[PDB]
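Taking it in order: structure first as structure tokens, then the write-up.
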Amino acid sequence: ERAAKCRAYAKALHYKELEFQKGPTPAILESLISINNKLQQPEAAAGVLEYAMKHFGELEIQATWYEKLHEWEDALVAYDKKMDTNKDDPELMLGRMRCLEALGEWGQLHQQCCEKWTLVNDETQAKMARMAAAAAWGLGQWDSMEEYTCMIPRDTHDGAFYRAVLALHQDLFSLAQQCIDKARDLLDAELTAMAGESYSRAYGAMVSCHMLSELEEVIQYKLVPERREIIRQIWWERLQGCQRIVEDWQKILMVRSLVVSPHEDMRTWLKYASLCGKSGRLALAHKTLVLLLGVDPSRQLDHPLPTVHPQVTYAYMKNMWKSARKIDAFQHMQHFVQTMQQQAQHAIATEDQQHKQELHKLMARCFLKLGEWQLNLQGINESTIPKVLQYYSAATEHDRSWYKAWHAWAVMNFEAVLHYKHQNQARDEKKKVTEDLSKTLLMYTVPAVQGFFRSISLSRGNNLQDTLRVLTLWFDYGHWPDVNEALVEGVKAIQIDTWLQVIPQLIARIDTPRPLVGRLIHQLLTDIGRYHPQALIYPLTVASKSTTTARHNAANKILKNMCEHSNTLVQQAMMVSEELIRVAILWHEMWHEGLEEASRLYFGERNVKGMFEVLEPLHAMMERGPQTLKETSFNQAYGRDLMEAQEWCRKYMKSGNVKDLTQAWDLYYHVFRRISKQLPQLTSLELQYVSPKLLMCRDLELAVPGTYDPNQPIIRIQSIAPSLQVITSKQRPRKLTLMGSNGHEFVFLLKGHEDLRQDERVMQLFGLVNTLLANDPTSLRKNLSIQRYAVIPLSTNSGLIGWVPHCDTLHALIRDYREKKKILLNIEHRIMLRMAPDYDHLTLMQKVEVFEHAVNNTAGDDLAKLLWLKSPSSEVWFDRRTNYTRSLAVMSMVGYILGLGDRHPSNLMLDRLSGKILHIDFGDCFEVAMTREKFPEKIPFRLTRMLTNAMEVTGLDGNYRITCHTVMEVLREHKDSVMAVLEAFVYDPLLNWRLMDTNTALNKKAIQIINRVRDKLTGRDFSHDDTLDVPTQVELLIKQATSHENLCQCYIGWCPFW
Amino acid sequence: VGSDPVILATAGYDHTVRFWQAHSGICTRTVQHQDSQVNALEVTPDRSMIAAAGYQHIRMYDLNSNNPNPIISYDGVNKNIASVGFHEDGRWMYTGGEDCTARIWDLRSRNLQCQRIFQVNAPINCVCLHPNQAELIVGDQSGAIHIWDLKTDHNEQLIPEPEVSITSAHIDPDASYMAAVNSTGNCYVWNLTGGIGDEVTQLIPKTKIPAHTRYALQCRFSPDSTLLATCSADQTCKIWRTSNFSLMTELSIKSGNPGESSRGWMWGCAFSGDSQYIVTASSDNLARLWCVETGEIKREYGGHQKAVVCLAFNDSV
Ligand SMILES: Nc1ncnc2c1ncn2[C@@H]1O[C@H](COP(=O)(O)OP(=O)(O)O)[C@@H](O)[C@H]1O
Ligand SMILES: [Mg+2]
Ligand SMILES: [Mg+2]
């Protein structure tokens, strides 16, 4: 019945939203925040209020708006302005108070209660009492409480509760006992009175039921003395565990205040004060701390701070920093630390060793702030570098373990290096120069390496950033002995696992020209061979068939080394990736593209030296003799012609005729016509014609491509399904499918002429991004992720791609809906050309009109509407939407940071079972797509109209935008991890080829690309000088993605109107 | 054609430039203009020939030889050429282009080359020449209005509100007022400090008219200097008094029901010599003749297959 109540809601919300579509009314708008609330969708509803504001300043008083927006701190100062300019107004005062009780402002709430007690109104007199009880409760003043309680009716949940508290102070336990049960039933029956349509009062019922059961433990804490530790444990544990915003915890602690004073609680309140800062209630956290100190809000500001409670001070000081006063904060830290080492070295008479160590750990966590703040106040320069390194090394000493400490020291050292490397690039723009630099860099490089190593070992599981950082210093430092020793030392020390994360990066430098670098890599890879062979074969196999000599050479040495312990795995994997390449582009398919390219160079460029270079491989390729039944049945129907077409071509090579060459082309065009006719008939491939060795395969030890990881039982290729569908396209990819040793099926896409290595590093970046979102509480709260897939490169040409199940391209879902509903597929298109035959040549102004014309004469639902018909129910429909909305905003932000262009309807798709969106085809990364010559993308990410429309109405205000800054928030915090990854494939040797494409050394370009990304992660992505905060930047971006002036300029294929 | 006392020319996405007879609505001759739409039409002060600024060319047909094809074409300039303007004394032609360049063309010579180039960052939407013939006002897509002194080559610039693009500027016969119209839908007016001959020629901000909610597409002063016309994307041409800066007459094609989605933008306008009438170009395939005082549609020029974006209107003796 419970999951049956939400169905009626979900369904009525559909029609309610479909109603809003026809005309936005405050009538609907009311019934909308309500139904989105019963459905316990807090944010989607918050969106409905955002719209309610920007369209109807009609429920009026900007103070009533801030109050409904739970921005109490804004509404208070808005009510003051509304009271000081107006009069007494019994209504304005009630709100002025509701703000104070939400803010935990008992001092002012009690003053405002008593100093204004004419209150001729009786309802004003009735409400008054509920609040002034809690205010009096916070201020101690129990006489004031009972006075105001004796005015609260005993028929209310509130009136029954406040008695239980007054009884507990006055030690009336049986009274308190009964008052709880009666307050429960007055709340249980109240949860049926407004059965659905209530505030955060359904979620605040948890707050009242939590407190009531807690107040029954405060009861347990009065006469019979046994559970003090057991109660304090559950109190403490169900607090680190519990996540309730500031306000509730105040009251929650106020119950615990009846028994345990702050001075005994200590840790309890510091954890609370800690949250008040992190959430953003510093004025409250301060007061919490002042109380624990038993000393001034430091009204004596010039004086030193009380060392009586070392932890509390540290708290105060870090609160002072996050507060305004932060040269003042830094200053109190230098001294505090100095007072702390004294209170250690001297005060410690051995018999105190726990105090000694916790005093040493607090100090470490002090130093780490000291260095952190020094860098913040001063930046990086010849003065601060050895000072912060001082602070960090000092923090490294006092905790020995602790990731942050070692990490920070490594980064500082690594940035000490960068500071000078970048300072010397500054000098050389305008002998003893390099000598000092050598001594300068070797000075900071070695400790950095060391630091990153002991940082990694303390990170097991999550150390991608630091692991990559080791590799920068490693690869980047053409090895001077000192560096290499530390590197060798680390590799010895650090676990082998670490390196799996980083295998494609290691392999990208097998053929390192530097002699000392190479050796370690090779040795490391071979050890990664001894354990975890599998995470190596595929990538090493690819490397071993490389045109670049030193690569495939060095690659083989490792494979040889791996046969000494895993031979047939190397052997199987060898052949399996060999046959898959054969299957990817067949012999005739290689000729078809090869006869096209050859006729361009000759019959349109007069190039025969290049034309011979197109054909000669295709001839030499076949010269090796047919090896499959498909290769032979080709060899009969076409072979002899081609063999003699080369005959004429080599008569021209020596004769230098033009009639010799015309016989060859006579033969060539003949076979072309034959193949071309057979190509739309290529819709399937049988394994027994195309590659027999694969049909041959049974029960291999080779793991199913990109399914190997430790922790998980190896799933191996048990059998390859005999048929591959040929996806009809310009590259005819294959739908290869394998059978697993578990029993499950694993479907793949065998692509033929696409360098999958970029897609790989992206999927890597995504992996990282996924971890980051799994670790931010809110992002984990909302299930925020990116559906990724497996990417197994097979060569520079080909590779495998994981087939995401249950998915259709955005383009597919439309084409079906459009044909079902008898709508011409490209109708917006045909509309545009009918209006403006030369659309592509118009001025921006002219284009916008034509574009707007098309939108105004087509339906913008489609996606929205087919997703409704798709759904088997409506809570499934609603969830699939909530899923879609989020997953998209996730990929909007991340895509932007990556610079992910080319997001047309065939490059993204929808999971038809979760709704979650999924990106494929990661060709155009970084501005690339925008930078291009023909039809530059102005857009940052696709936020097309039918996308916007499939979300909830109030879309971009609701779930989307919120999810945008949540995601973007995470990114800007962990910007270094994100930059480690991206830096690791921009400056990657083999992958720089996608930036010299600005034509249709590179060091300079690669630098920009990376700056561009940093800008995006430090809010400098728009204006050069303003450092824009998240919500602004996000707003700016959504604007940019929505602008008609941007979308009309998009290549027509991108379907800027879908 | 150009022999008639009135010249009225109309061009758009339908590959023709059609000439109309003002007083009737009959179309005299049509010319072929293929490969492009027409962005701006302007009849040379010499009444000899008309200029059709299009995509990467400015083809000029003849108003005398009453039949042939483009006398002159000007090529080798990439992206659209948006505004055309002439110098009274025969031989100068000014253009603004999407290629960020204001260009001066010598009409009495050869070369697809141009006598001068004025480079700005961001596309130029309009180019208009001060009556004194010595200064060119150039409004770009960034929202700057550059005044370029054709003598001193000294460039001076001015941004009003702009972060927003200025769509067209104009300056009245009597050189007392300058107008600029932007994509927000605002119309700026300035007072003209007549420097002229050892020139100061400075601008003093007078009013900002909230002309339109949608794009404002072109602004134009009446010969009179009495009125100011503001065409826009809200299917409207608004006519404002220069004494008052108040709305005098509104012309609109606003359909007649909220669920029509429009059909037609008010792309261009031109006043008659007496400033008694106004000609109107619209994306609904029709040029229109309006009576400025009543706002009565005194004629409708039907002929164009596709939309209209251009007008040229001429009264000279
Ligand atoms: N990971 C995947 N899951 C499901 N289908 C895919 C996947 N990758 C590609 N496809 C299919 O292959 C088609 C073309 O592949 P795509 O990656 O867009 O390459 P290209 O842009 O070179 O055509 C898509 O329209 C889609 O149906
Ligand atoms: Mg694609
Ligand atoms: Mg692609």
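So for chain B, numbering is Swiss-Prot's, and the shown residues are 8-324, in order.
Determined via X-ray crystallography, 3.5 Å.
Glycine is no exception: its Cβ is also placed from the backbone N, Cα and C atoms.
Secondary structure at B:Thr51 (mutagenesis position), taken from DSSP and collapsed to helix, strand or coil, is coil. Among the mutagenesis experiments that Swiss-Prot reports, B:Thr51 to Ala is described with the note: Reduced ubiquitination by the SCF(FBXW7) complex.
In Swiss-Prot, a published mutagenesis experiment is listed as B:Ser55 to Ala, annotated Does not affect ubiquitination by the SCF(FBXW7) complex. Within 10 Å of the Cβ of B:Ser55 (mutagenesis position) there are 15 other Cβ atoms, across all protein chains.
Listed in Swiss-Prot as a mutagenesis experiment, B:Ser72 to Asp is described as follows: Impairs interaction with MTOR. The DSSP secondary structure for B:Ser72 (mutagenesis position) is coil.
Among the mutagenesis results in Swiss-Prot, B:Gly192 to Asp has the note: Abolishes interaction with MTOR. The residue drawn here is the original one. The number of other CB atoms found within 10 A of the CB of B:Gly192 (mutagenesis position), across every protein chain shown, is 21. DSSP assigns B:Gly192 (mutagenesis position) to coil in the three-state reduction, outside any helix or strand.
Around B:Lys305 (mutagenesis position), the same-chain residues six or more apart in sequence whose CB sits under 8 Å from its CB are B:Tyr284, B:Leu296, B:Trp297, B:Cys298, listed in sequence order. What Swiss-Prot notes for the published mutagenesis of B:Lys305 to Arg is this: Elevated assembly of mTORC2 complex; when associated with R-313. Decreased sumoylation.
The annotation that Swiss-Prot gives for the mutagenesis experiment B:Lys313 to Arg reads: Elevated assembly of mTORC2 complex; when associated with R-305. Decreased sumoylation. Secondary structure at B:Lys313 (mutagenesis position), as computed by DSSP, is coil.
Here B:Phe320 (mutagenesis position) comes close to B:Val13, B:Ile14, B:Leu15, B:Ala16, B:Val50, B:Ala277, B:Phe278, B:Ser279, B:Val286: these same-chain residues lie at least six apart in sequence, with C-beta atoms under 8 angstroms from its C-beta. The note that Swiss-Prot attaches to the published mutagenesis B:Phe320 to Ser is: Impairs interaction with MTOR.
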Rounded to a whole angstrom, what is the C-alpha distance between B:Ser72 (mutagenesis position) and B:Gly192 (mutagenesis position)?
41
In whole Å, note down how far the CA of B:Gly192 (mutagenesis position) lies from the CA of B:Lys313 (mutagenesis position).
26
So if the criterion is CB under 8 Å to a CB of chain A, which of the mutagenesis positions B:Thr51, B:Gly192, B:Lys313, B:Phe320 qualify?
B:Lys313
Should B:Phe320 (mutagenesis position) be counted as helix, strand, or coil on the basis of DSSP?
strand
What same-chain residues, at least 6 away in sequence, bring their CB to under 8 Å of the CB of B:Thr51 (mutagenesis position)?
B:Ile57, B:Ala58, B:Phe93, B:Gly97, B:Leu114
Please report the number of other Cβ atoms within 10 Å of the Cβ of B:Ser72 (mutagenesis position).
13
Between B:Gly192 (mutagenesis position) and B:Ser55 (mutagenesis position), the C-alpha gap once rounded to whole angstrom
35
